[PDB]
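Engineer: Can you keep this structure in mind? I'll have questions shortly.
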Amino acid sequence: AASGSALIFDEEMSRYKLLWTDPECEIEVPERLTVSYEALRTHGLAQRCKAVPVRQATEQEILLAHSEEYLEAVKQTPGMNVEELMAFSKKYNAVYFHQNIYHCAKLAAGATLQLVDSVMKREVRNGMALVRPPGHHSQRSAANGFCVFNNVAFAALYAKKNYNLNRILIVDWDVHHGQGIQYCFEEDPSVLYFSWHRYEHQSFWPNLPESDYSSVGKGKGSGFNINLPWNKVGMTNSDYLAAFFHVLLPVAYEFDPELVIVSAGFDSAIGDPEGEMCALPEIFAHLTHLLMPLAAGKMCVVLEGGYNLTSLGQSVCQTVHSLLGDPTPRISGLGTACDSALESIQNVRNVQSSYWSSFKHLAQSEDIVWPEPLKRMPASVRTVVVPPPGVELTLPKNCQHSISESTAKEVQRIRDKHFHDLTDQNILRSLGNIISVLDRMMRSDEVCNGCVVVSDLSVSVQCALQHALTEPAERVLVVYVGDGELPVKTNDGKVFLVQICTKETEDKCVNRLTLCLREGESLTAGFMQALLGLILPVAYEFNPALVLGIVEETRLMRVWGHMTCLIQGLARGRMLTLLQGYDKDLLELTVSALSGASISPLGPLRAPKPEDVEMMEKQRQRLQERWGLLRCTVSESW
Ligand SMILES: O=C(NO)c1ccc(Cn2ccc3ccc(C(=O)NO)cc32)cc1
Ligand SMILES: [K+]
Ligand SMILES: [K+]
Ligand SMILES: [Zn+2]
């Protein structure tokens, strides 16, 4: 199993710059690279990454995406003086050339291919390339928008040719539309391209009609190009997460890519002079995290744009933190996307509904300042495991088995006050472990999450929940797989209960989400539908301080690892899972996902039952006025 994160960088890519006056071009500067690397070094992140060297892309590699005529033309720019470079630059839009830019372009491209090789060879889990010049605007025969050669396009074409991959996802979260990537894979269903971008009704550069939501691809590629235009500036964390939960992720997990490549422009971050969006650097920690369960974690992040040197360094750090598996920061203040984003989201979902299952829409009808991000630190041990007495297991290197007298006195207090007749000395053991791991998770910063196997469900849950609330945990998200009633009160706003059950039951609290999924071959696709489109939107808005997972002993959850992995985007990754009864496999799967191991892909699934989609949309209707992040349409105004 692959481990580690590659960081691919070279100061040579900082050795070209703009050589004449041009206020529009002067934003793209060498310091973008140096500020990004130095931020990674300052925070100790570069030192934790494998420093794979850059190389030049070969001529044959450049020819995968560009014409001989265009390559030959750019190959002559090293020999040009400044007058000649300016004249060559004016043949293209929004791009400048320099004696060294052809050299650097070949390095930016080779760097990306090195990243692809390291990930696909399993030499690292994932990685990031800090490159100049950017790539995603460059085309078959044109430089465009500071881009010379299309780095991310090369990476997908190279991965197809040399690793015979059938499905590649490209996620372009730069604030500009990567039209060069769109054109490259327009007719290609093997490479799914997603882009959000500032558009403003085509008035924002590059001002293309085909950057709109209606470009879904051509021919066999129809449905494999997804454009999400932002028609207002000021988009927030909530808008970006709505885009992921209600557009990108449902398609990504159904597509089931074999490799994820990210066109990572951070000009979509707050403070950027080109993007003028309002999302915080912390959001990129979660954008990265939400994609990591795809392709067994094989993710290649490639730097595109980003022009506020402060915003840029912080967003690069948040991304690498997540690649290294550090705990995600808590996102507060989430709610509904704005109306213009909901309109863009509504429109993309509708035009894409002929290609993607979950999008169908009827029933039978169809100076800027922001706070510095907090420090993100991996816990001493990530995952504590407490299997039944007398069960020793092989644990991953960042897990550990679990009982002091302070703790022992507390279990005594709890028994005498709340369970008078309880004397099962094994239950009293679990209760001592529950309190002990929670104390390490919450107050100690030494442990991140934990799994405890339990026998008595009610006393275990009550002790876990009540003890967590006084840690203090202002809010606790409970995720319960099983039927029956739990000793959990959801009446004061401190607890949200997600219940995956088998019996259909009436929901009356807006602090509860009950999912009765019809048993069948389709339970997997429906659960993933609910996870990305219902559970995660509410969980992120709730913003809990702790997640409490509970699984009763009463087989069909080939979904648990994805849930465990994605739900660690909440509560800085602080999740306590209580498994009722010993299941060797479920315990090993739970520990593996809790500890940050890569997740096995889901592959293909029978599309969800209409009864399930109906049940889920009734939940969204019932909950979205309280929990606006659930909205994937514009509200109907009175
Ligand atoms: O790559 C980017 N971000 O990551 C990126 C790409 C393009 C631009 C805008 N831009 C930059 C020089 C320039 C010149 C003319 C025009 C023009 O023709 N305007 O109408 C536009 C221009 C900004 C950033
Ligand atoms: K984009
Ligand atoms: K495509
Ligand atoms: Zn950009």
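Our numbering is plain: 1 for the first residue shown, then up by one each step along the chain.
Determination method: X-ray crystallography, 2.0 Å.
Here the Cβ of each residue, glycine as well, is placed from N, Cα and C on the backbone.
Features from Swiss-Prot:
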- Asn93 to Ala: No effect on steady-state kinetic parameters (MUTAGEN)
- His137: active site, proton donor/acceptor (ACT_SITE)
- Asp174, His176, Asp267: Zn(2+) binding site (BINDING)
- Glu274 to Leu: Affects substrate specificity, diminishing N(8)-acetyl-spermidine deacetylase activity by 20-fold and enhancing acetyl-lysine deacetylase activity by about 100-fold (MUTAGEN)
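Walk me through the surroundings of each of these features.
Structural biologist: Over all protein chains present, the Cβ of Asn93 (mutagenesis position) has 13 other Cβ atoms lying within 10 Å.
A C-beta separation below 8 Å, combined with a sequence spacing of at least six in one chain, links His137 (active site, proton donor/acceptor) to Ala94, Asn144, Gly145, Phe146, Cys147, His176, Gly178, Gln179, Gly180, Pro206.
Mapped onto three states, the DSSP output places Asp267 (Zn(2+) binding site) in coil. The Cβ of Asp267 (Zn(2+) binding site) lies under 8 Å from the Cβ of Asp174, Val175, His176, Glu274, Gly275, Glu304, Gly305, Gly306, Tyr307, each of these being in the same chain and 6 or more residues away along the sequence.
Classification of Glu274 (mutagenesis position) by DSSP places it in coil, neither helical nor stranded.
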Engineer: Taking the recorded Zn(2+) site as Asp174, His176, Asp267, identify the other residues of that chain whose CB atom sits within 8 Å of the mean position of the site's CB atoms, giving them in sequence order.
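Structural biologist: Not counting the recorded site residues, we get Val175, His197, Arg198, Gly265, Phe266, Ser268, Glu274, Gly275, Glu304, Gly305, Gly306.
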Engineer: Over a break of 4 residues, report the distance between the Cα atoms of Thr554 and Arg555 in whole Å.
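Structural biologist: Computed span over the unmodelled residues is 8 Å.
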Engineer: For the stretch where 2 residues weren't modelled, take the C-alpha of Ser402 and of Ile403 and tell me their separation in angstrom, rounded to whole.
Structural biologist: 8
Engineer: If you count other CB atoms within 10 A of each CB, which of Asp174, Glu274 wins among these recorded positions?
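Structural biologist: When each Cβ's neighbours within 10 Å are tallied, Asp174 tops the list.
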Engineer: Spanning 32 missing residues, the endpoints are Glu366 and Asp367. What is the Cα distance in Å?
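Structural biologist: Flanking Cα atoms, separation 49 Å.
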Engineer: Please give me the CB contact count at 10 A for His176 (Zn(2+) binding site), counting all chains in the structure.
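Structural biologist: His176 (Zn(2+) binding site) is surrounded by 29 other Cβ atoms within 10 Å.
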